[PDB]
Amino acid sequence: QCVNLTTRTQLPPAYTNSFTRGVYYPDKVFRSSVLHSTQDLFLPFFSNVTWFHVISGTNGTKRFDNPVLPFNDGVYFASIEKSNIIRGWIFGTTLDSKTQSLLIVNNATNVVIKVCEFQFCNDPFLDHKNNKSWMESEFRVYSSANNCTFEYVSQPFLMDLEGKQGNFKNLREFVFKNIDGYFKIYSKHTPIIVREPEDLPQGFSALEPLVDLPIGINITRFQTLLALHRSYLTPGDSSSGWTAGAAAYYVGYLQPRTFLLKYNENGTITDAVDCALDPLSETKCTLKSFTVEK
Amino acid sequence: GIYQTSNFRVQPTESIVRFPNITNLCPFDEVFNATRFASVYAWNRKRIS
Amino acid sequence: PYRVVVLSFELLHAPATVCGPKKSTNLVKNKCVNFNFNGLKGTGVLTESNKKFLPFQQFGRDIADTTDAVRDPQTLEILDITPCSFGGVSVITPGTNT
Ligand SMILES: *[C@@H]1O[C@H](CO)[C@@H](O)[C@H](O)[C@H]1NC(C)=O
Ligand SMILES: *[C@@H]1O[C@H](CO)[C@@H](O)[C@H](O)[C@H]1NC(C)=O
Ligand SMILES: *[C@@H]1O[C@H](CO)[C@@H](O)[C@H](O)[C@H]1NC(C)=O
């Protein structure tokens, strides 16, 4: 069923600046307390990224946001939740059961990487009933499965096992690059406990490499798949009766840039500085240090 | 006097190569040890990856 | 009747598919040996490495961008590598006419 559910709230995009996120281990080499300058793809510091949300505080049956997005060179996805509303992704060029599409679906038993093509609905997603026998009774992700030649299965990426509704102790950050016919996915799941629900956390992190795929197809457009826990918070009908929960996720972008990174004694990344933001940052990059004298 | 004249080194004698096991393999038994075989016109076309 | 199968492998090598290295070999330590850990061939002397990699790290690197430690693909232990010993020779003489 292509649902095409009503009460479609089309709103302008909320903007949140990119506060010193978007760093990842560029390769598999190891270092020890050194300074390194690297020219590669990164998310530039302090850039306005798009904020999307699905929340039932005021509109339990009216707040859904699953539009298509362009995948120019890579994205930095981030999500803050506690009940795992975000569950899948979709990519490709035409998405008309004619071009290969990547259905990264988390599942529960095992994450599945699929290259196959499908005729997806106008508003594809998944929903699962509030019943005790929890199961995605609505396989509304698509309706046709035509042709493909590669599939892959692995252990599903872990959850924080914090299934509450208070301060969202689930925060998951992902980066998806596609170069040289390799689809590389870096990620990190930062649990934390409490944080003011204003924007993305103000701090620093790192993005360990997770997976690589040698599939090698051109990519130009994508979007996200939300599996809903359709409950009796608005009891009765299903297609129109559901809850929007409380979920927020931010979408950024990548640009070629030069960075200076430092390593600790055991080789982890503690902090880094770009080479195009401020004249002082340019001076740090050129002098190759974190301190300068008069 | 003294004369810096020669350079010496120690050369190896043997080689070693390593690889991360053979854990995954291509299942080809089902081809030869097939329960039943395909007809003359039309055929099974098995893609290996 | 004869049961026959025809194998047809494609080309153009953009979708690298099957391949195989196979043929693993033995290990030695504390001797001048050539090593081909993962196609990063080198020559030198092996030993242990007390330093700990990250779980995804494969082979280390030191100042001046040189290989210094590699994790063995079989036993998953990070060994340390040192270049072969070498040096220079000086000759002391008191005089040919003496
Ligand atoms: C989810 O896991 C089950 C358990 O093996 C599996 O049968 C099912 O195919 C998986 N889902 C998808 C979409 O593959
Ligand atoms: C680095 O890691 C080692 C163990 O891997 C630990 O003993 C040490 O305290 C760590 N140091 C820092 C600065 O993280
Ligand atoms: C390789 O296989 C042997 C077989 O016993 C096993 O002991 C070893 O841990 C394996 N190593 C890897 C990296 O799979």
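Sequence positions for chain C are given in Swiss-Prot numbering; the residues included correspond to 507-604, in order.
Placement of Cβ uses the backbone N, Cα and C atoms for every residue, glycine included.
Record note (Swiss-Prot) on the mutagenesis of C:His519 to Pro: Increased resistance to human covalescent sera neutralization. In Swiss-Prot, the entry for natural variant C:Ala570 to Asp states: In strain: Alpha/B.1.1.7. The structure shown retains the original residue.
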Ten-angstrom check, please: count other Cβ atoms within 10 Å of the Cβ of C:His519 (mutagenesis position), all chains counted.
7
Helix, strand or coil at C:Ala570 (variant position), per DSSP?
coil
Integer Å distance between the CA atoms belonging to C:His519 (mutagenesis position) and C:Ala570 (variant position):
35
